[PDB]
Amino acid sequence: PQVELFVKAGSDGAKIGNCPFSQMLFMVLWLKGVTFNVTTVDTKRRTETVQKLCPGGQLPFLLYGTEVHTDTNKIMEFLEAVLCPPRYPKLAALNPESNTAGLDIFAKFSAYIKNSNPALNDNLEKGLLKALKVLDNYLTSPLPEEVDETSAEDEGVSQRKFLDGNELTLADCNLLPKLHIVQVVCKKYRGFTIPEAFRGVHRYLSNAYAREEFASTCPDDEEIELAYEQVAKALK
């Protein structure tokens, strides 16, 4: 059953551009173990093929057999329901709160980065830090699979690699691409790095960069930086 993901091209019109939703789906497809390919689209220079396939012009989109699917969340839910055991792993998180943890972070960063008002900068860095902190608390809070197993020096502190346990789940495919943007953009434009003291977050990002499903599907740092150049440069 043929599977082809269409994604937003970057600045040369060929390579992967900045698009967390595109990366999210590329991640799900990789984690499913399914045979798929990926076509980048220069949206300013669309092939007649892509034009016929997806008249609405939405990106990303998925061709599955003969059927075109748009809307990233809906595609994700479709992939989860159509690619099941025993042939493909379920990737849905077991704990519903894994799906909501960290979700307000991208919006705090969006306000932070778009801001050009100096008296509001310190408020906005704080809103972003507090959001990251709440994700940190999630990542260090033991989940039901870890019930009552510990180490005297680290009691009540989760050792798990990712949001919902030790395997990547749909919840990570959603958050990780957004959190990667946050990291790259804020370093480049705002002298900002996630504090060391957020150890859950740092371990998470570290175990994520160790995984080729995340790392190989990231657009280059340049591509993300260029995407944000106009909105980010505004703060004097």
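Throughout, chain A uses Swiss-Prot numbering, with the displayed residues spanning 6-241 in order.
So this one's X-ray crystallography, 2.0 Å, going by the header.
A Cβ is built for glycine as well, from the same backbone N, Cα and C atoms used for every other residue.
Lifted from Swiss-Prot, the feature list:
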- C24, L64, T77: glutathione binding site (BINDING)
- 93-233: domain 'GST C-terminal' (DOMAIN)
- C24 to S: Loss of dimerization and of ion transport activity (MUTAGEN)
- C24 to A or S: Loss of glutathione-dependent oxidoreductase activity. Reduces channel conductance and abolishes its dependence on membrane redox potential (MUTAGEN)
- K37 to A: Decreases glutathione-dependent oxidoreductase activity (MUTAGEN)
- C59 to S: Loss of dimerization and of ion transport activity (MUTAGEN)
Nearest recorded site to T77 (glutathione binding site) by CA-CA distance, among mutagenesis positions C24, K37, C59: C24
Neighbouring recorded positions, C-alpha within 10 angstroms of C24 (mutagenesis position) - of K37, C59, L64: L64
Cα separation, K37 (mutagenesis position) to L64 (glutathione binding site) (Å, whole number): 21
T77 (glutathione binding site) CB neighbourhood, other CB atoms within 10 A: 21
Which same-chain residues, if any, lie at least 6 apart from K37 (mutagenesis position) yet have Cβ under 8 Å of it: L84, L88, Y93, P94, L96
The domain 'GST C-terminal' (93-233), counted residue by residue under DSSP: helix, strand, coil: 86 helix, 2 strand, 53 coil
Other residues, Cβ within 8 Å of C24, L64, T77 Cβ centroid (glutathione site): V12, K13, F26, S27, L30, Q63, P65, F66
